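*Asks:* Here's a structure for you.
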There are 2 protein chains.
Amino acid sequence: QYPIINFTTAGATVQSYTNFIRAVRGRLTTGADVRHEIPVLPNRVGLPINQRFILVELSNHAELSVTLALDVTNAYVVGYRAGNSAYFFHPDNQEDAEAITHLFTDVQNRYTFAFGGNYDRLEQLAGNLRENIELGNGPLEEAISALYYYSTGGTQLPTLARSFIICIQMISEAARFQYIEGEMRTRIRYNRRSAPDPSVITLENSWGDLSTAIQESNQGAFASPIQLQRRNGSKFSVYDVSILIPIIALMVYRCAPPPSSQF
Amino acid sequence: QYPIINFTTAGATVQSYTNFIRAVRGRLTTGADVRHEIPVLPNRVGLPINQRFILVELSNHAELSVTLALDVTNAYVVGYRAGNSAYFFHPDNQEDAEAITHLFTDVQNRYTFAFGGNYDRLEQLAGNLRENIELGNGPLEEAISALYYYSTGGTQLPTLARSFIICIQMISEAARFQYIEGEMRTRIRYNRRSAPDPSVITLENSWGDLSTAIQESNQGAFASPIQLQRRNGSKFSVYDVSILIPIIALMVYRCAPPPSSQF
């Protein structure tokens, strides 16, 4: 009964991927809460368990499916189901451990990993940094197969971690950032697989801080600039929400919006 | 041959005044130059004399007309014609003194005042501050008559200065600020005459600094906040262009726009 959105790599096009990311955004946030034109995900505080997650069912040309569970409070992958097994990243706290008991409740085999789904950890297990892991439709198709076969011994842990890294950036980070969505659409459009450049990496790294800075800004103006990088690795300073309007699609809830206080 | 826009106080309504201010804005600025969604008047540097001014012909229920000349670089009144006499505020420099020779060129009687048309001066000559001078359709109708009769000895200097103060705020400041336009539309709508409150006064006082601050901002964010007042006189700090989008309609050109430099 949590909302499901389907996507397939089989015959994927810029348009089918765009439709899919737009649907994911529409199930992640209502639109109750927009700050500077940028939507905010639901506040976890007081959020009912029936509204906590959404499910992304991914299929591939190999005719395999897996279902990722995303937390609506941060857009992040918390676990997945393949067939009669489900696996959850190690929960941050007791409330998160209880919440995940409400996902994939008829699966006969439920496992919680000892490790978290954060990039520092997954890259360590993968033996590769995000900057050395190709993204694109071929990587995603392959990642789906890897997650699918984990339960029967076909996927080694590094491969599994690599495959998480792929799914999280092509789904969760693309939902968070129109800019990352745009980078994935380009890879699909021109059949390219390629590792994310520093523009993608720094946006991923900065998403929580950008969320805070926008929400705590004085009328849009950041108290402290955030340094990002361009595609060539050069510095780009962000001083204001205005420059992020085309870039960021959704933010983690960080504070109550201050009163309208228009002139 | 400079563009003329007509307005009458006779039977004025919110709609006829709105039409009139929209027309004045459309002849003041092209739209070549918009910074944060807020239009900029033409740069005076290199501006051809044939594009320098516009003319506002004001008529009243008494069947009197005067024509104000506005400089397009700052929206300000530089002089007026009534019948066979024209009067110009004291020019700031030699380029401005030459420019005004191109206005009302067939008038038989041309005079330049020794005093400028700035508020500090006009209030001194009027013997009243803006905060003690009623604005509204009755004040404007009266101001038109006062300017009209100046040449024949019917208008004393304080009355003349008061009448300038009226015209400049109801025309030039309303063209500059949708907020001041809105305050004048309210006075027309409810037949009220009343002196401008601190929200109006501080916006007038700050127009040049707001223009600079927006144009020199870092992506919208002011280096230094500008303090305005609300209608009750309380402080309102402005940190960012975003809060001024509904308030300010046009700005004096202060600098070249920096490169787009989008992410």
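Here Swiss-Prot sets the residue numbers for chain A, with the shown residues being 40-302 in order.
Every residue, even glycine, has its Cβ placed from backbone N, Cα and C.
Annotation of the mutagenesis experiment A:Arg83 to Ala in Swiss-Prot: No effect on the toxic activity but suppresses the vascular leak syndrome. Swiss-Prot gives this note for the published mutagenesis A:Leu109 to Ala or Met: No effect on the toxic activity or the vascular leak syndrome. Swiss-Prot gives this note for the published mutagenesis A:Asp110 to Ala, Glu or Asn: Suppresses the toxic activity. Listed in Swiss-Prot as a mutagenesis experiment, A:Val111 to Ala or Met is described as follows: No effect on the toxic activity or the vascular leak syndrome. The active site feature in Swiss-Prot is assigned to A:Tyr115, A:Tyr158, A:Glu212, A:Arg215. In Swiss-Prot, a published mutagenesis experiment is listed as A:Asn132 to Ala, annotated No effect on the toxic activity but Suppresses the vascular leak syndrome.
Help me understand the surroundings of these features in the structure.
*Replies:* DSSP assigns A:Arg83 (mutagenesis position) to coil, not to a helix or a strand. Sequence-distant contacts of A:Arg83 (mutagenesis position), defined as residues of its own chain at least six apart whose C-beta falls under 8 angstroms from its C-beta, comprise A:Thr112, A:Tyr292.
In the three-state DSSP reading, A:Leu109 (mutagenesis position) counts as strand.
The Cβ of A:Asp110 (mutagenesis position) lies under 8 Å from the Cβ of A:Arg91, A:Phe92, A:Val117, A:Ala138, each of which sits 6+ residues away along the same chain.
Here A:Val111 (mutagenesis position) comes close to A:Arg66, A:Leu67, A:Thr68, A:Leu80, A:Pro81, A:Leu86, A:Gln90, A:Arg91, A:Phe92, A:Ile93: these same-chain residues lie at least six apart in sequence, with C-beta atoms under 8 angstroms from its C-beta.
Using a 10 Å radius centred on the Cβ of A:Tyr115 (active site) and all shown protein chains, the other Cβ atoms total 21. In the three-state DSSP reading, A:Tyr115 (active site) counts as coil.
Within its own chain, A:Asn132 (mutagenesis position) has no residue 6 or more apart in sequence whose C-beta sits under 8 angstroms from its own.
DSSP classifies A:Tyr158 (active site) as helix under the three-state reduction. All chains included, 19 other C-beta atoms sit within 10 angstroms of the C-beta of A:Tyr158 (active site).
A:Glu212 (active site) is surrounded by 24 other CB atoms, counting those within 10 A of its CB over all protein chains shown. Classification of A:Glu212 (active site) by DSSP places it within a helix.
Counting every protein chain shown, 29 other Cβ atoms lie within 10 Å of the Cβ of A:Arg215 (active site).
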*Asks:* Of the recorded positions listed here (A:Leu109, A:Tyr115, A:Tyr158), which is spatially closest to A:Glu212 (active site) when Cα positions are compared?
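*Replies:* Smallest Cα separation from A:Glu212 (active site) among A:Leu109, A:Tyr115, A:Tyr158: A:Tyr115.
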*Asks:* Which of the active-site residues A:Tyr115, A:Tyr158, A:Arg215 has its Cα closest in space to the Cα of A:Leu109 (mutagenesis position)?
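*Replies:* For A:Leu109 (mutagenesis position), the spatially nearest of the active-site residues is A:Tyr115.
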*Asks:* Around the Cβ of A:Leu109 (mutagenesis position), how many other Cβ atoms lie within 10 Å? Please give the count over every shown protein chain.
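*Replies:* A 10 Å sphere around the Cβ of A:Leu109 (mutagenesis position) contains 25 other Cβ atoms.
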